[PDB]
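Structure record follows, encoded as structure tokens.
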Amino acid sequence: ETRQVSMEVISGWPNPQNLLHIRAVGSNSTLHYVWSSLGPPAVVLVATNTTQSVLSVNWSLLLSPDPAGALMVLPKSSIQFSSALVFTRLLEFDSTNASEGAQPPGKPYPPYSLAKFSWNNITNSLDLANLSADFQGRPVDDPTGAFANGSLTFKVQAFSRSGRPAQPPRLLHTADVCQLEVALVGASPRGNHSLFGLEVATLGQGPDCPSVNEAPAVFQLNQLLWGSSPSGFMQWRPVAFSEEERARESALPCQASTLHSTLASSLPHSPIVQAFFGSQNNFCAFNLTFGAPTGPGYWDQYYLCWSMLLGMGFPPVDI
Amino acid sequence: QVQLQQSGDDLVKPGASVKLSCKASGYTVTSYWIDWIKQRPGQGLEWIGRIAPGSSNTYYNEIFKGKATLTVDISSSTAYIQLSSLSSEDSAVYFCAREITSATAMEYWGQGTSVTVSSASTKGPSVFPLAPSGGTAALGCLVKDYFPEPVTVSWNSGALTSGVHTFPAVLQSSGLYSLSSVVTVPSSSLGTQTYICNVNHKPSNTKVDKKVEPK
Amino acid sequence: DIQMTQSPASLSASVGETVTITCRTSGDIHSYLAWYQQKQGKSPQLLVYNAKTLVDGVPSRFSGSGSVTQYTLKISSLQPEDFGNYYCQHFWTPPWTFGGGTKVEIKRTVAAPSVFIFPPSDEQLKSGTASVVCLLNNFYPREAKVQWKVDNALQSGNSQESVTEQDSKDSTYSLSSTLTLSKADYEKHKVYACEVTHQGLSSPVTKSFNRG
Ligand code: NA
Ligand code: NA
Ligand code: NA
Ligand code: NA
């Protein structure tokens, strides 16, 4: 029902990187979220049955060629659930002549690997009164200048208790979730009629992948459960916004592809996931694509915002 | 307790198909991938592909696409590989194996199923004693005139293992195989201990026990 | 794809020595790499996975290490039971191919064979053929010569040999030679002998029987 939330930015030398540890302590449990921009933006989610679990970070090992074991939650015997979510690629499709709801949504351009981005230092963004921080980035190699005045931002917010923000999309949170907002702002598309998207990968349980469980889109709710509750989950509305003020008229559909079992080798390499889990090959990946071929788009103001919740336990009953 | 039990060794005609099986037990079959691996006689290991038993999702090595088809029957926890349009290059031992949880190794392996592709007929072995003539005697069994490979030989139903040598088969001028299995034992045991060689030739369904006695 | 080079293809060492097998890849495989041992007539067995994790039950003399493109299996204090073939396998971009293999042979002291001879069984003789068997048991190294004599005449072209791989306890070889005669030919002669030459013997050893 309520949790005491601590947030720390954890730094090292050499080769400083953005690492954010959110620790939400209940009466007999802790939820740990470890967010990082070392490699593609990733979060490691760990649920423990003690109010005293701790995160250990070995920075030199985390930055080495074999980082397995560099991140740990201790004691290991207290871990009830652990998994990860990785944002691997920023996708772009030319939708000229495509139909709404097509798969793929358009003719794909070469995706931007989010492992090849550089990021601002998150220390400055950390806002302890709002329990938030953000990771803002752009490609390291941008020969076309597409991000000369553009960035992709991942804003993370934790919660101490249940509530429903006033700002659209007004997802109901509990103390068992973080909210993530992803915003693409001011980057140049590579042609007209571009639809943007994100490739998302989760760490699966066994060989096979869960399905998305599904009123205008602003009152709809999609949910992905890692396993039967209590367990990891993500929830979002199938809407994104193409204007910063998120006027209803700026709403765009957010379509999710089916989840595909995916090998590590088909995704950008994550040192964070490998540090916590060792070498693993059971990922589940899907593409989220924003917008239709006509109507509002990223093309209006070069703005796209999408929000989701990520949590452990029972999902918020958002009804 | 994890076991992968593979089907019996097979003789198959050139251009026919054959379906091999691997029954998994001792764990929940849908929680792990199953792989198939090929090994030609005297040669190294070749990865064929993998299948997820819950979904039938597969990956294949491009070399075996259209040669090999993987399937699973979830209810019977049985993995199958169908090998089609067979030729001599397909003669090999085929292993099924279960991946480890992380899907980054093959931990539990079946015993392998030998497939021989030939137009020749199957023939079970005749088994003859090699009768015993410091205080150690040698005795054995001659397992003669069978096709195709392999045969397996045990002594006293697996209770006798030390001093046993089972030789590689040799292909005789007849086109049939032959082998011997021998064991060294105390010369003083020969009037009191019975020695029986147990022979199994799966391709012909021939199973034979031969008592080996002093002449 | 990923190309893998496993080296060396063979090695020979003595009991108690430490040896290494290397697997080099064409691209970074992030420690997605396993090592197997395969003994004669058995399935492969997993020794190490994720480059460096030892499987429970596998002796601690086996260890793996490496990262990026260079992976090494180390066997400390080699034992006779370590004889056999070893293979790396990667689990990065499919296909998940194997290295070409390393055959590990065990060096040991010279040992002369014990020789035994076996007449054909009466059961076999009923079916019109006679097989006479000569066993050379537990010798090293593998070079050996077996000659058959029938009534003191050297045989040629009517024998076949077979040889075991090194024994997993004592590292020796054993060999069978089988002489094949028609029943008629077998019953025409009296003395059957096999003569064995090997480094570990001062002079050739002859085992014989008289038909009967
Ligand atoms: Na672009
Ligand atoms: Na990462
Ligand atoms: Na816009
Ligand atoms: Na079979």
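Residues displayed in chain A correspond, in order, to Swiss-Prot positions 37-250, 259-363.
This entry, so its header tells us, was determined using X-ray crystallography, 1.9 Å.
Backbone N, Cα and C atoms are what each Cβ position is placed from, and that goes for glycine too.
Quoted from Swiss-Prot for the published mutagenesis A:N85 to A: Reduced glycosylation. According to Swiss-Prot, the mutagenesis experiment A:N94 to A carries this note: Reduced glycosylation. Annotation of the mutagenesis experiment A:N133 to A in Swiss-Prot: Reduced glycosylation. One mutagenesis experiment catalogued in Swiss-Prot, A:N166 to A, is accompanied by this note: No effect on glycosylation.
The structure, with features from Swiss-Prot marked on it.
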| residue | record | contacts (Cβ under 8 Å, 6+ apart) |
| --- | --- | --- |
| A:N85 | mutagenesis position | A:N64, A:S65, A:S114, A:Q116 |
| A:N94 | mutagenesis position | A:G105, A:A106, A:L107 |
| A:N133 | mutagenesis position | A:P337 |
| A:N166 | mutagenesis position | A:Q193 |
### Query
What does the Cα distance in Å come to between A:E250 and A:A259, when 8 residues between them are unmodelled?
11
### Query
Near chain C: which of the mutagenesis positions A:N85, A:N94, A:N133, A:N166 have their Cβ closer than 8 Å to one of its Cβ atoms?
none
